[PDB]
Amino acid sequence: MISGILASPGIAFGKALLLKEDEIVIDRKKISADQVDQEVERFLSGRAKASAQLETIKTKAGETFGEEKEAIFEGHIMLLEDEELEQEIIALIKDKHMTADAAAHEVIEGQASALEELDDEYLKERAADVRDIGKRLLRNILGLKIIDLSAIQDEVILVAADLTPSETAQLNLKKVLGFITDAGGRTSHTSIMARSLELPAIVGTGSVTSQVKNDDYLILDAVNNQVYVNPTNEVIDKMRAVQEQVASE
(Lines of atoms letter the chains of each structure in order from A and count residues from 1; the text may use other names and numbers.)
(Lines give C-alpha, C1' and ligand atoms only; values in the text may rest on other atoms or scores of the structure.)
Protein backbone atom coordinates (compact mmCIF):
# COMPACT_ATOMS: atom_id res chain seq x y z
CA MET A 1 0.00 0.00 0.00
CA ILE A 2 1.11 3.67 0.12
CA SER A 3 3.18 3.99 3.33
CA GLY A 4 4.30 7.57 4.15
CA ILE A 5 5.58 9.21 7.37
CA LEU A 6 2.07 10.24 8.48
CA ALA A 7 2.10 13.85 9.73
CA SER A 8 -1.15 13.88 11.74
CA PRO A 9 -4.19 11.51 12.12
CA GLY A 10 -7.65 12.25 10.65
CA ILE A 11 -9.97 11.37 7.72
CA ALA A 12 -10.93 13.67 4.81
CA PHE A 13 -12.73 13.27 1.44
CA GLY A 14 -12.21 15.39 -1.72
CA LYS A 15 -11.13 15.49 -5.39
CA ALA A 16 -7.39 15.32 -6.19
CA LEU A 17 -5.89 18.70 -7.21
CA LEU A 18 -2.65 17.83 -9.06
CA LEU A 19 -0.27 20.79 -9.44
CA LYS A 20 1.29 20.43 -12.92
CA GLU A 21 3.49 23.15 -14.53
CA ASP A 22 3.57 24.14 -18.21
CA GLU A 23 7.08 24.00 -19.71
CA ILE A 24 8.41 27.46 -20.66
CA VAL A 25 9.92 27.85 -24.16
CA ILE A 26 12.66 30.51 -24.33
CA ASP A 27 13.43 32.06 -27.74
CA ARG A 28 17.17 32.05 -28.60
CA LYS A 29 16.61 34.35 -31.61
CA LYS A 30 19.02 37.29 -32.00
CA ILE A 31 17.19 40.66 -32.02
CA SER A 32 18.13 43.91 -33.81
CA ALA A 33 19.15 47.24 -32.22
CA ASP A 34 15.60 48.31 -33.15
CA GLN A 35 14.19 45.61 -30.82
CA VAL A 36 16.83 46.00 -28.07
CA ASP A 37 15.43 49.33 -26.82
CA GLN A 38 11.99 47.66 -26.68
CA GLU A 39 13.33 44.72 -24.64
CA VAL A 40 14.71 47.09 -21.99
CA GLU A 41 11.23 48.60 -21.46
CA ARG A 42 9.64 45.14 -21.50
CA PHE A 43 12.37 44.05 -19.06
CA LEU A 44 12.51 47.23 -16.93
CA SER A 45 8.75 47.85 -16.92
CA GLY A 46 8.28 44.08 -16.70
CA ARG A 47 10.04 44.14 -13.31
CA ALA A 48 7.30 46.65 -12.42
CA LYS A 49 4.93 43.68 -12.71
CA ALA A 50 6.98 40.87 -11.12
CA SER A 51 7.81 43.39 -8.36
CA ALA A 52 4.09 43.86 -7.70
CA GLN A 53 3.47 40.08 -7.83
CA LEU A 54 6.20 38.83 -5.46
CA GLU A 55 5.37 41.86 -3.28
CA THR A 56 1.74 40.71 -2.94
CA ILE A 57 2.98 37.22 -2.03
CA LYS A 58 5.23 38.79 0.63
CA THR A 59 2.26 40.13 2.64
CA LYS A 60 0.44 36.82 2.26
CA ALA A 61 3.44 35.25 4.00
CA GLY A 62 3.14 37.70 6.91
CA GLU A 63 -0.68 37.66 7.07
CA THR A 64 -0.74 33.84 6.80
CA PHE A 65 2.15 32.81 9.13
CA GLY A 66 3.03 36.23 10.68
CA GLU A 67 5.54 39.02 9.86
CA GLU A 68 8.07 36.52 11.27
CA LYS A 69 8.37 34.92 7.79
CA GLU A 70 8.34 38.28 5.92
CA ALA A 71 12.11 38.59 6.54
CA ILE A 72 12.71 35.64 4.20
CA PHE A 73 10.59 37.06 1.36
CA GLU A 74 11.82 40.61 2.06
CA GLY A 75 15.32 39.58 0.95
CA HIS A 76 13.82 37.66 -2.00
CA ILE A 77 12.79 41.07 -3.42
CA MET A 78 16.12 42.82 -2.81
CA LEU A 79 17.76 40.10 -4.92
CA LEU A 80 15.17 40.49 -7.67
CA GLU A 81 15.35 44.31 -7.63
CA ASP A 82 19.14 44.12 -7.09
CA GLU A 83 20.50 47.14 -8.98
CA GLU A 84 23.67 45.15 -9.69
CA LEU A 85 22.01 42.06 -11.19
CA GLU A 86 20.05 44.48 -13.41
CA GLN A 87 23.13 46.15 -14.95
CA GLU A 88 24.51 42.69 -15.81
CA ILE A 89 21.28 41.52 -17.47
CA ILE A 90 20.97 44.77 -19.46
CA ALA A 91 24.55 44.53 -20.82
CA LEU A 92 24.00 40.99 -22.13
CA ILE A 93 20.73 42.02 -23.83
CA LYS A 94 22.59 44.95 -25.48
CA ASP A 95 26.06 43.37 -25.90
CA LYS A 96 25.10 39.79 -26.95
CA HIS A 97 21.78 40.77 -28.58
CA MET A 98 20.06 38.38 -26.13
CA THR A 99 16.32 38.43 -25.36
CA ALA A 100 15.33 39.66 -21.87
CA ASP A 101 14.10 36.06 -21.49
CA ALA A 102 17.39 34.50 -22.62
CA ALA A 103 19.79 36.94 -20.91
CA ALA A 104 17.84 36.84 -17.63
CA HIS A 105 18.09 33.03 -17.85
CA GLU A 106 21.91 33.29 -18.03
CA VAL A 107 22.37 35.12 -14.70
CA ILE A 108 19.79 32.84 -13.03
CA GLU A 109 21.83 29.90 -14.40
CA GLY A 110 24.93 30.87 -12.37
CA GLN A 111 22.97 31.95 -9.27
CA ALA A 112 21.47 28.51 -8.66
CA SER A 113 24.59 26.67 -9.87
CA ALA A 114 26.97 28.94 -7.90
CA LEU A 115 24.87 28.40 -4.75
CA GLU A 116 25.49 24.64 -5.07
CA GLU A 117 29.24 25.38 -4.90
CA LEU A 118 28.76 26.88 -1.42
CA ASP A 119 29.53 24.72 1.65
CA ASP A 120 26.20 25.35 3.41
CA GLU A 121 23.07 23.16 3.20
CA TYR A 122 21.22 26.43 3.93
CA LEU A 123 22.30 28.65 1.01
CA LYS A 124 21.74 25.50 -1.07
CA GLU A 125 18.03 25.31 -0.25
CA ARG A 126 18.01 28.98 -1.22
CA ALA A 127 19.07 27.76 -4.65
CA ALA A 128 15.66 26.12 -5.00
CA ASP A 129 13.93 29.24 -3.65
CA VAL A 130 16.00 31.32 -6.11
CA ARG A 131 15.12 29.27 -9.21
CA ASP A 132 11.49 29.87 -8.22
CA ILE A 133 12.12 33.64 -8.20
CA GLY A 134 13.64 33.42 -11.71
CA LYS A 135 10.99 31.12 -13.19
CA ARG A 136 8.32 33.56 -11.96
CA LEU A 137 10.27 36.51 -13.40
CA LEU A 138 10.21 34.73 -16.78
CA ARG A 139 6.45 34.03 -16.90
CA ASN A 140 6.15 37.77 -16.15
CA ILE A 141 8.14 38.88 -19.21
CA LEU A 142 6.14 36.58 -21.52
CA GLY A 143 2.99 37.31 -19.50
CA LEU A 144 2.47 33.55 -19.51
CA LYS A 145 -0.62 32.29 -17.62
CA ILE A 146 0.09 31.50 -13.93
CA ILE A 147 -1.82 29.12 -11.63
CA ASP A 148 -3.91 30.99 -9.01
CA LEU A 149 -3.73 28.67 -5.98
CA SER A 150 -4.43 31.75 -3.84
CA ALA A 151 -8.08 31.87 -5.02
CA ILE A 152 -9.50 28.32 -5.23
CA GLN A 153 -13.32 28.00 -5.66
CA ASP A 154 -13.86 24.27 -4.93
CA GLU A 155 -12.88 22.54 -1.67
CA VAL A 156 -10.44 19.74 -2.59
CA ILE A 157 -7.32 17.88 -1.42
CA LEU A 158 -3.82 19.20 -2.29
CA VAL A 159 -1.36 16.82 -4.00
CA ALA A 160 2.07 17.85 -5.31
CA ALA A 161 5.57 16.40 -5.64
CA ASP A 162 6.60 19.14 -3.19
CA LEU A 163 5.59 22.70 -2.13
CA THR A 164 8.03 25.62 -1.73
CA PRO A 165 7.55 28.31 0.99
CA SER A 166 6.08 30.54 -1.74
CA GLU A 167 3.40 27.99 -2.70
CA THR A 168 2.73 27.52 1.03
CA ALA A 169 2.79 31.30 1.60
CA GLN A 170 0.12 31.89 -1.11
CA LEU A 171 -1.87 28.69 -0.44
CA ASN A 172 -5.33 29.66 0.90
CA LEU A 173 -6.07 27.58 4.03
CA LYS A 174 -9.70 28.79 3.81
CA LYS A 175 -11.01 26.14 1.36
CA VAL A 176 -8.27 23.47 1.66
CA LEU A 177 -9.04 20.02 3.20
CA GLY A 178 -5.55 18.49 3.58
CA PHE A 179 -2.01 18.31 2.08
CA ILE A 180 -0.27 15.31 0.43
CA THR A 181 3.33 15.60 -0.86
CA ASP A 182 6.09 13.28 -2.14
CA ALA A 183 8.50 14.57 0.58
CA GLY A 184 9.94 11.75 2.76
CA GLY A 185 11.69 14.30 5.03
CA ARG A 186 11.01 13.86 8.76
CA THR A 187 11.52 17.65 8.65
CA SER A 188 9.79 18.66 5.39
CA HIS A 189 8.25 22.16 5.32
CA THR A 190 4.92 20.49 4.48
CA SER A 191 5.04 18.52 7.75
CA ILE A 192 5.88 21.68 9.74
CA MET A 193 2.59 23.13 8.44
CA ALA A 194 0.53 19.98 8.89
CA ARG A 195 2.15 19.79 12.35
CA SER A 196 1.66 23.41 13.48
CA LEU A 197 -1.84 23.57 11.93
CA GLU A 198 -2.57 20.20 13.58
CA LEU A 199 -4.42 19.33 10.34
CA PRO A 200 -4.07 15.66 9.15
CA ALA A 201 -1.54 15.01 6.35
CA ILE A 202 1.21 12.83 4.86
CA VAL A 203 4.54 13.63 3.12
CA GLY A 204 6.40 10.35 2.50
CA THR A 205 3.91 9.41 -0.23
CA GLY A 206 6.92 9.07 -2.52
CA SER A 207 5.39 8.57 -6.01
CA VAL A 208 1.64 9.10 -5.50
CA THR A 209 1.88 11.87 -8.12
CA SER A 210 2.83 9.13 -10.63
CA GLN A 211 -0.33 7.10 -9.84
CA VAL A 212 -2.89 9.91 -9.27
CA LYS A 213 -4.28 12.57 -11.64
CA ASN A 214 -6.15 15.84 -11.09
CA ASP A 215 -9.88 15.55 -10.25
CA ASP A 216 -9.29 11.93 -9.22
CA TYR A 217 -11.52 11.01 -6.25
CA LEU A 218 -9.43 10.19 -3.14
CA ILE A 219 -10.10 9.39 0.52
CA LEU A 220 -7.41 10.12 3.11
CA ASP A 221 -7.56 7.74 6.12
CA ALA A 222 -4.50 9.06 8.04
CA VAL A 223 -5.44 6.26 10.51
CA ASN A 224 -3.76 3.22 8.92
CA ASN A 225 -1.45 5.48 6.89
CA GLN A 226 -2.94 4.69 3.45
CA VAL A 227 -4.56 6.57 0.54
CA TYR A 228 -7.57 4.93 -1.19
CA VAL A 229 -8.19 5.71 -4.89
CA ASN A 230 -11.81 5.27 -6.01
CA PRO A 231 -12.85 2.81 -3.25
CA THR A 232 -16.10 0.78 -3.25
CA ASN A 233 -19.23 2.32 -1.69
CA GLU A 234 -18.87 -0.48 0.88
CA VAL A 235 -15.64 0.98 2.32
CA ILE A 236 -16.87 4.59 2.12
CA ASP A 237 -20.16 3.92 3.94
CA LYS A 238 -18.23 1.92 6.56
CA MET A 239 -15.70 4.74 7.03
CA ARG A 240 -18.30 7.54 6.82
CA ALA A 241 -19.82 6.07 10.00
CA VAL A 242 -16.64 5.54 12.05
CA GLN A 243 -15.06 8.84 10.93
CA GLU A 244 -18.19 10.88 11.66
CA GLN A 245 -18.64 8.87 14.87
CA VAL A 246 -15.41 10.54 16.02
CA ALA A 247 -16.51 14.14 15.38
CA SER A 248 -19.72 13.16 17.20
CA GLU A 249 -17.76 11.89 20.23
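Recorded method for this deposit: solution NMR.
Cβ atoms are placed via backbone N, Cα and C, with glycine included.
According to Swiss-Prot, the active site, tele-phosphohistidine intermediate annotation covers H189, on the basis of experimental evidence. For the mutagenesis experiment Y122 to F, the note given by Swiss-Prot reads: Is not detected in polar clusters. Is completely diffused throughout the cytoplasm. Does not affect function in sugar uptake or interaction with TmaR. Here Swiss-Prot describes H189 to A as a published mutagenesis experiment; the accompanying note says: Very strong decrease of the affinity and catalytic efficiency for PEP. Inactive; when associated with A-502.
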How many Å separate the Cα atoms of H189 (mutagenesis position) and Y122 (mutagenesis position)?
14
Rank the mutagenesis positions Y122, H189 by the number of other Cβ atoms within 10 Å of each Cβ, and give the residue at the low end.
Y122
